[PDB]
There are 2 protein chains.
Amino acid sequence: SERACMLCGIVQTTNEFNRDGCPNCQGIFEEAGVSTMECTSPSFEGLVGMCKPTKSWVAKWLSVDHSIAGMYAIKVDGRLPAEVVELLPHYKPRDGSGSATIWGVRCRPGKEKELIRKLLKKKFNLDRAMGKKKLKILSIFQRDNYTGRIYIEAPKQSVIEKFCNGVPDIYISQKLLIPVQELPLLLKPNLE
Amino acid sequence: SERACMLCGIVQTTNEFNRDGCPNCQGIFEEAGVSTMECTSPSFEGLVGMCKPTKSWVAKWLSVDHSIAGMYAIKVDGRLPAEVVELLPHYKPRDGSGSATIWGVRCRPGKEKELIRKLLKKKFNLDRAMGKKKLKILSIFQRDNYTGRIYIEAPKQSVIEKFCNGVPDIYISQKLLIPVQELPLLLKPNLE
Ligand SMILES: [Zn+2]
Ligand SMILES: [Zn+2]
């Protein structure tokens, strides 16, 4: 009789979703023209008693930090209806899919920061020049401790190659999709 | 001449902060009665060319996903003025401090989900009964694959012991502060 909301992750009984809808997402569901029930799933895992959403790091990582105190699920199986998804650019699936795709690209040691500056400017100029469809470069970054590499967030290898073509000091043919298990060590504020 | 905003992480020249303030945080700084300059730091690391904040996982993890496209820093040294901090419950320091404190607590195998339900209810009842100062229990959670343990987010060991006292099936004297490097494997939607 328990179900979890695919948008916010909240766990309530079927009766509660039927009576009250979702305490977090109801406005969005109303605008989407969808029922709360079809936005919920009977299949979920990882119960979270969320007591202080504004302070909790768990809440931050699960995107429940702007949601109400209550019971949440870490993993919710199922696909949110398209009419909800099209309203929410920030939506990221709670089933594990739609994941981080970050590519480590080899570059000339000592040029890492310079390259981030140059490529950010390049993307800005491409957006100004191109039409409706932009190059899907989401972000680019470097870490001082990881010399000779820059990191490019983009869904496909082809996009990065298209983006880096003709740019000096980028060794575009030497790249690696960073495994998820390596990502935390990559973006933690204090390294080593 | 470059500085990074301690609140949003944005990197701009001193001149740019002087002219335009912070494009993200100026409203908050105005309400706080503080200058933009004293909310910025000359000491920062990890340049991020942020191109698509609403879509980027990097942006999500750095809390720049609701900020403007631009250059950001992963680590910003320095202390945000108190009059800014007191306005923002969601504020988490960009220097590495104010970190996730999650305790793995041993429990009777098979009672994990039950305990999350019971403890969430306990905290709710304590908030209703207690005065201004509440028990600093931020969240509690379990993972199906990690049997015989529950996880409690709280700043101090004493708080957890106070919270779990007299609760059956919790083995409160057997606990461990989870190292940061183990946290990603703990909260990832799909385990093993
Ligand atoms: Zn919801
Ligand atoms: Zn700012």
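We count from 1, first residue shown onward.
Backbone N, Cα and C define each Cβ position, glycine as well.
In the three-state DSSP classification, B:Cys8 (mutagenesis position) falls within coil. Around the Cβ of B:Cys8 (mutagenesis position), 23 further Cβ atoms fall within 10 Å across all displayed protein chains. Here Swiss-Prot describes B:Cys8 to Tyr (Swiss-Prot position 10) as a published mutagenesis experiment; the accompanying note says: Loss of function.
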